[PDB]
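Quick notes on the structure that follows.
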Amino acid sequence: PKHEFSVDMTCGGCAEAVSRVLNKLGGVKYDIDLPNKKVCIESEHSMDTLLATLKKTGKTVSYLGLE
Ligand SMILES: [Pt+2]
């Protein structure tokens, strides 16, 4: 599935932090829209796992649904 999340990223370091947690999880194809504070993730990970992984950045995260 393709999941979209709102992630409260402020700058390049925030976008990097998101990338780092997703890279460590593995099994994800993602793209990060820093200006609009959004992250789209295609994977067979559960929405739950993806939410928890994004939250490891410490940024506020919410779920914008399936794409
Ligand atoms: Pt930042």
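Chain A is numbered as in Swiss-Prot; the shown residues are, in order, 2-68.
Cβ coordinates are placed from backbone N, Cα and C, and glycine is handled just like the others.
Neighbour count (other Cβ atoms within 10 Å of the Cβ, all protein chains): 18 for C15 (mutagenesis position). As annotated by Swiss-Prot, Cu cation binding site applies to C12, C15, with the evidence given as experimental evidence.
Here Swiss-Prot describes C15 to A as a published mutagenesis experiment; the accompanying note says: Impairs Cu(+)-bridged heterodimer formation with ATP7A.
For the mutagenesis result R21 to E, the note given in Swiss-Prot is Has no overall effect on Cu(+)-bridged heterodimer formation with ATP7A. The Cβ of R21 (mutagenesis position) has 12 neighbouring Cβ atoms from other residues within 10 Å, across all protein chains displayed. When secondary structure is read from DSSP and collapsed to three states, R21 (mutagenesis position) falls in the helix class.
According to Swiss-Prot, the experimentally introduced change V22 to A is described as follows: Has no overall effect on Cu(+)-bridged heterodimer formation with ATP7A. Sequence-distant neighbours of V22 (mutagenesis position) (same chain, 6+ residues apart, CB-CB distance under 8 A): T54, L55, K57, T58.
Experimental mutagenesis at this site is recorded by Swiss-Prot as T58 to A, annotated: Has no overall effect on Cu(+)-bridged heterodimer formation with ATP7A. Other Cβ atoms within 10 Å of the Cβ of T58 (mutagenesis position) number 19 in total over all chains.
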Measure from each Cβ of the mutagenesis positions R21, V22, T58 to the atoms of ligand 1 and list the residues where some distance is under 6 Å.
none
Three states by DSSP: which one describes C15 (mutagenesis position)?
helix
In three-state terms from DSSP, label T58 (mutagenesis position) for me.
coil
